[PDB]
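Working notes, beginning with the structure itself.
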Amino acid sequence: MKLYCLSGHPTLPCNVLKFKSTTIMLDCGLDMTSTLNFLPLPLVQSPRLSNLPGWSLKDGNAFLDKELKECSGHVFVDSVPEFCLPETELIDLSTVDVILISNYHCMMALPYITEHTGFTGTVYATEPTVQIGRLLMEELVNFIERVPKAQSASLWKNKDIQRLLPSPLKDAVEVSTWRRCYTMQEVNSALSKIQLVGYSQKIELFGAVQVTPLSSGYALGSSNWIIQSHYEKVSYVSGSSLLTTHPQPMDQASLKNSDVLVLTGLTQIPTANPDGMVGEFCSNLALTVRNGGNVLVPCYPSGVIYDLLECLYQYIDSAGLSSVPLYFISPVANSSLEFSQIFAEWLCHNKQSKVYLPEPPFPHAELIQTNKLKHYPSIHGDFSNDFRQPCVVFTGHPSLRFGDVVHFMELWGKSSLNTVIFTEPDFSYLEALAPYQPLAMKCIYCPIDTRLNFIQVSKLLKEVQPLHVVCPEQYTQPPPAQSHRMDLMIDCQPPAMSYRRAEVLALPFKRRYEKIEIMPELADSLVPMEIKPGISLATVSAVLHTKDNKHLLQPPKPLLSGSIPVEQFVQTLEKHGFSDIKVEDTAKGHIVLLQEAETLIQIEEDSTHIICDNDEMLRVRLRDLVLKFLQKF
Amino acid sequence: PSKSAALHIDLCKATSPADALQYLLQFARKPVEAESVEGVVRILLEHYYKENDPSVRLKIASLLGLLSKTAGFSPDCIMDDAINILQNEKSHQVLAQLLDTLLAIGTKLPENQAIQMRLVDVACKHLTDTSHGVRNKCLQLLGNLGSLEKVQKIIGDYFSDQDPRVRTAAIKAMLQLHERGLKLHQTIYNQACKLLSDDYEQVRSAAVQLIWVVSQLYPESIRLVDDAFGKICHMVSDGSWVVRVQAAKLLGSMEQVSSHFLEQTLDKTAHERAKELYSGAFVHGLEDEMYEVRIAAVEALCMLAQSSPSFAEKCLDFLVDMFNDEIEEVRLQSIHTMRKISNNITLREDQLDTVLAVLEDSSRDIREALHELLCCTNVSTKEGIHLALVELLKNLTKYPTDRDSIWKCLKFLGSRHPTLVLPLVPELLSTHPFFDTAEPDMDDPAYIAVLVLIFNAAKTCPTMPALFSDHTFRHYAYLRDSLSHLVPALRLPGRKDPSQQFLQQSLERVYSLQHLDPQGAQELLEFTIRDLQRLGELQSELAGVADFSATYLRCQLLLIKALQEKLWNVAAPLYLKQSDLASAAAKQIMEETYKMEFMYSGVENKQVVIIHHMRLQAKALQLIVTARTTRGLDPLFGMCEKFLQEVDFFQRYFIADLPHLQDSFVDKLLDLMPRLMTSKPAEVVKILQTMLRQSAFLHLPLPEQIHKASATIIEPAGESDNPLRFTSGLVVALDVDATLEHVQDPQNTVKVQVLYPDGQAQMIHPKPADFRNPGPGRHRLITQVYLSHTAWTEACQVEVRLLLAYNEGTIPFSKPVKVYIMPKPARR
């Protein structure tokens, strides 16, 4: 069973597994870290972004001052932001049968694969995952659009120049395969190729395999996949979170008893304590608002935002800051809020009960009804009229490379009272903020993560006891941040064989048994017989019918095994009618002579030879006499 | 070279999963060979193919397939691939890549027999796999390899094989066989009869297509097309929703069918109950899960209703009832299908129901569609016309914005059947027998609405002007004067290329008159320029060529006026500016060259070379003036070298048409070029001066019909004194709406420019999606422009303009508009 890893990212995997006569791809991860290398996409051109000085090739042969620009002694490319892709050329994706989705973050890259390659297979995902994915892709398309930055810097992409270019540009990967953002017609085609699935729905593929999504708990609708035939198990776990959260609690029960366990999407900041760091969030926000500045907060309009909003809802009354309003600005803010409200069956038990007691499960509905929190499509329009200060503004894109956050933060950077508070842990906020540096704005880094940490990983591995474990090489090797620490690298027995970007692996498994069904008529017809204690066997004879890779047997050459004792041979010959049979012994066998037809039989260990005259009736009589002194196989 | 280096590097690395993968990814990612070295690269790859870990071999085969698209390879690659496949039977993936490569080779170029499509097909057939290795791919391979117009046996057995995926592969191969004809046999019909009931998805989805395609060929089973149609009918209720789309579309496409059986689809009713009061496949298909299948159903119904002149009357109720579907798309499709089948159809009682819908909230599309339907419907009863009239009047009085369509629908409703309205004439317009009715207001758009009906009806019936009252005659004259596309001419007693030649004449006169004093030349050019502008304004179809030639002559006049300046009569060191108008003349002439080259639509190579020669002329003039003013030998030499480089670039680039450029400035300059290269710039400038003095005037060839681009900013109007207000630092979105006429590649050129008061100009590229194309060469631009700035004490003016870019520089081609902006500072 061959496993292909087509994305070196430790959190946004793309894994093509092969099983029986089927090929299954898991996840379509869009490494949106690569976008960091490009300049921001302003909503309105600002002089400082416009007039940035040009980095120059030291040789000067190439005219790279136009492509590259430098700020704070650093270098950035200058074009429309870009995105890295999974390496699609390892295997023709067109031969891929089924695609599975883990979570809205892991399905971000879906259109590229679903449309361009000619993929004709089906796609599976949970209802909230597909909806919120259609929301995020809409947001991304809108952000990249709305200010088409036509420029296309391509000379820098060359490998030879890339070698000379300074860091981090030296650090780019597969710079060649980068592709511009997709469009809405592709998005619609992708989302229309999808088909839905609920939790624990046992989807059978051609009878060839059986796939099941199980509650993960990371976010609202994230699913850990389980692929099984009747005698195997491959558990693909991507982004679970056993902490106490709003999504449906993680179910480890079915995970145990797994042949192969693919593990992905561990935490990003292992040392981060979610609860204490949310406390730091609230304290810092309160202090800044009391100082009277303005607070900016980048965050995807989903996921962690809702937990953050519950915490803020409970904490605001603690300091009595009712005066300061919360603005939530994004082209999908309203839709995301309503979709979070409707999905009750997927939330935690507490919230499902809050629904059974008629009331909207989340409290941000109560916030909106109270008018403390106001959601707006984008800064242009009504928000401009209804602005206030001081305030707390939830922007759209935490990549800091585009959206409404870039404009707000070019607006507020000059001041020092104002503060930007990072929460989404997916991007190195240092590189994120590099282009805007210098900045008087106080920068606070409190990155909230909820994915399982290494200790819980060890617990789960011991609880499930897998036959094999497969994880990214980043986990196996200790993080570069703390080479000293040992808890920061995964541990298992046998050791988790690792992998890297664009790698091919062969699982240490062999196909031995598979499932086939007998039919009752033949079952009744068959008569078991025993040779050993507790072992009853019977020779079989039938015709197989195969449908949809499912096999069945119905009624329409076995051989011999076992020595024939000469004493019983002669006894049964005499009691059946034979006479004048004389037996002599040899070193290891017996020679028995029957006078009729002059039949001589030599019986040795695992050897019996009969020699008679040209006879047919007596020959067949001897055949049926001797064959019935053993067990037929 | 590159291929050899890659092969050497791969051999040296020899890393199992690392070196091979990296080399393959780099080779595929970077680029194709783009040369005959593809064969050598393929040989090298096949050399290393003898290894382990068939993943590397699969990647190599993928690279070979990608390279095969270059069309360079032919029989060598085919033979090599055949040899490799003959012994590379290992697992399924390797055979998969090999089959894919073979398919690529076969359909890439050869498309021929003689071991170009026959040997490969035979090899694939003989290479039938045991377990899903290639089965589907070899099926599609033989599908794209059409043997001849004589193969179906093998697929016949494969239809009932193990895997539904392979069944789909066989079905698609069959489709590929049909699309090239191949006169499929009849037995496939009976074979696919069971395929219909395959109890798995993705199988029936195309089995339906197969049954349709075979059936439509010839209707002879016992009834064949009727049987297939019955099968499709019994299937229309498939469990899925994906199948039903094909089910509906295919039966719609079908056209010939037994009449008696056709109505059995619609036979079940409250509809017949209503009919008496006044006096199953589709029955279920019309009301289904999601609107896609409803759309497919209505389309199929319209198609086959068109096909069969009968069966329409049976379907009018089934259409009309399905108006309040709640899906605007289904609404529109129902209206459209009713229109498309509106012929020889009667609405004895359906009139009121189909007209009740005319009152929608705005539903501008729906109401317009209803008007379109009415203008093409048919009614038979006088009370029907009266009823339609009264509901139309209610429509007009409630939605006084589409009267412009109400009138046209009434016009057609009259012309279609005039005699029906004649009895209404006394009643509809008040004509109290012995009272002189007070003139109803002439412009009231209900009286005009009811008059246009009568007048359009009056073309046919001669007797009715007798019924016409006193006013109606002068009112008819007024209408026929105002709305000439609604009321035709009647019998009422009360109302019983010199331009182009002249343009050529003037242009050739200017051409001819060149042997005379520059004083006279200036006046001649001025007369003819104002002449041409006048003619361009007068005409509209010549507005392009007229203005084009006008700008050209203006360019020449500017050059002559610059040359005849007083500057040349004073020594070089005495140059003192404030008189050297040539300085601005050069910039103006160059800008005009840009304008003429880019803005106009239809331009030929001859005209382009004329323009580029004139641009070179302007460059020479600029050089001469600059040298006149500057004495520095080094700057002089630099500029002279640049100019000579420009001349050389011109002559190389437009190597052609130089013989046509007789006795031209460029012609004589090039003829005398070498000595100019040898000489010092100080004398080169004087040579250029005299050269221009004695230079001739080229003859510009007039083109075929052309136009000059033109933009008109409609929104924002800009005359609204009310400022747009917003908090400081934030942004306000200004809707920009424009019409661009006669522009090539609008999306890659037009750009919106915003000039703020403080002197800063921001350029905005609109999205490629902002440009709608209602008609020929007349695009609409709709977009948002984002404005922002710190707080202003009072309202200011932000200027919006449309620019045209070229490949460097920009040309305004539109009237700037002003928008009032007011950023107030932040609140509490």
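Residue numbering for chain A follows Swiss-Prot; the residues present correspond to positions 1-556, 582-658, in that order.
When the header is checked for method, it gives electron microscopy, 4.2 Å.
Cβ from N, Cα, C; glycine included.
In Swiss-Prot this protein carries:
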- A:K2, A:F19, A:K510, A:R511: 1D-myo-inositol hexakisphosphate binding site (BINDING)
- A:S283 to R: Decreased interaction with INTS11 and BRAT1 (MUTAGEN)
- A:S283 to M: Abolished interaction with BRAT1 (MUTAGEN)
- A:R644 to E: Abolished interaction with INTS11 (MUTAGEN)
Pairwise C-alpha maximum, in angstrom, for the residues (A:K2, A:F19, A:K510, A:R511) that bind 1D-myo-inositol hexakisphosphate according to the record: 13
Env. residues of 1D-myo-inositol hexakisphosphate site, Cβ within 8 Å of mean position of A:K2, A:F19, A:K510, A:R511 Cβ: A:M1, A:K18, A:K20, A:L507, A:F509
Nonlocal residues around A:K2 (1D-myo-inositol hexakisphosphate binding site), in sequence order (Cβ under 8 Å, 6 or more apart): A:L17, A:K18, A:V504, A:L505, A:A506, A:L507
Cβ neighbour count within 10 Å of A:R644 (mutagenesis position): 14
Between A:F19 (1D-myo-inositol hexakisphosphate binding site) and A:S283 (mutagenesis position): CA-CA distance (Å): 51
Alpha-carbon distance [A:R644 (mutagenesis position); A:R511 (1D-myo-inositol hexakisphosphate binding site)] in Å: 45
Other CB atoms, at most 10 A from the CB of A:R511 (1D-myo-inositol hexakisphosphate binding site): 11
For A:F19 (1D-myo-inositol hexakisphosphate binding site), nearby residues of its own chain (Cβ under 8 Å, 6 or more apart in sequence): A:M1, A:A208, A:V209, A:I227, A:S229, A:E232, A:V234
Secondary structure of A:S283 (mutagenesis position) (DSSP, helix/strand/coil): helix
Where A:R511 (1D-myo-inositol hexakisphosphate binding site) sits in the secondary structure, as DSSP reduces it to three classes: coil
All-chain count of other Cβ atoms within 10 Å of A:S283 (mutagenesis position): 13
Rounded to the nearest Å - Cα separation of A:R644 (mutagenesis position) and A:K510 (1D-myo-inositol hexakisphosphate binding site): 47
